[PDB]
Amino acid sequence: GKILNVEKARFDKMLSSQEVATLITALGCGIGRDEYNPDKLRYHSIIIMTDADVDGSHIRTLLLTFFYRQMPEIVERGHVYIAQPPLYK
DNA sequence: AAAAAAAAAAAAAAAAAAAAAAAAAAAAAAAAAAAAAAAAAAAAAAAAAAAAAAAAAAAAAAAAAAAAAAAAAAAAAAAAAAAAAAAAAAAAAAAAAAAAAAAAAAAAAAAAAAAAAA
């Protein structure tokens, strides 16, 4: 579902299961900002495929905030992508 | 080779949790005024000291409020039953240092493979 707003949440508060899962799977080690190393990114194409409704847009904005604030080099290098599934058939 | 326990199939019973978004309150941790407390200067009312003095305890003795005796009568407090408040004694406990077992990196060297030379 929805994840923490890192702009509002404290750095120590970032100990949820979902952010830990994203940090482990990406393996950039975004936590700490001293073990962070974007060269060890396991996937060079990270795709934010949220639902087509407005809540999907909100979750997309939350993920964009997390990637921009915690992993600025990944966003700057252009590894982040956004999928566009259809709402209607 | 016998016993026992896990797990999985599918219709049933019953539960639990994480975040977003704004506005108000309540804990809980800090700077920072603000006043006690303490160290170290100079400074100044009190004891000392002395001579000089006169105000209240002694003493005579009456008398007038008194503390023991007598009586009647009212009924506060003490000790025995129960029923609550509030504190040491003793035992327990959750993190927390210590120990032991498994995952990841390491190169030495060779089997098998791929590739090419004459």
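Here Swiss-Prot sets the residue numbers for chain A, with the shown residues being 448-536 in order.
How was it done? The header gives electron microscopy, 3.0 Å.
Cβ atoms are placed via backbone N, Cα and C, with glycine included.
The annotation that Swiss-Prot gives for the mutagenesis experiment A:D498 to A or N reads: Strongly reduced DNA supercoiling and relaxation activity. Reduces ATP hydrolysis in response to DNA binding, but has only minor effect on the basal rate of ATP hydrolysis. Other C-beta atoms found within 10 angstroms of the C-beta of A:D498 (mutagenesis position) number 12, with every protein chain shown included.
Swiss-Prot lists A:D498, A:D500 with the feature Mg(2+) 2 binding site, giving sequence analysis as the kind of evidence. In three-state terms derived from DSSP, A:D498 (mutagenesis position) belongs to neither a helical nor a strand segment and is classed as coil.
A mutagenesis experiment is reported in Swiss-Prot for this position, A:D500 to A, and the note states: Strongly reduced DNA supercoiling and relaxation activity. Reduces ATP hydrolysis in response to DNA binding, but has only minor effect on the basal rate of ATP hydrolysis. Around the Cβ of A:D500 (mutagenesis position), a 10 Å sphere holds 10 further Cβ atoms from the protein chains shown.
Quoting Swiss-Prot on the mutagenesis of A:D500 to C or H: Alters metal-dependency of ATP-independent DNA relaxation, prefers Mn(2+) and Co(2+) over wild-type Mg(2+).
Among the sequence features in Swiss-Prot, the mutagenesis site A:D502 to C or H is noted as follows: Alters metal-dependency of ATP-independent DNA relaxation, prefers Mn(2+) and Co(2+) over wild-type Mg(2+).
Spatially close to A:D502 (mutagenesis position) yet at least six residues away along the chain are A:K449, judged by Cβ distances under 8 angstroms. What Swiss-Prot notes for the published mutagenesis of A:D502 to A is this: Strongly reduced DNA supercoiling and relaxation activity. Reduces ATP hydrolysis in response to DNA binding, but has only minor effect on the basal rate of ATP hydrolysis.
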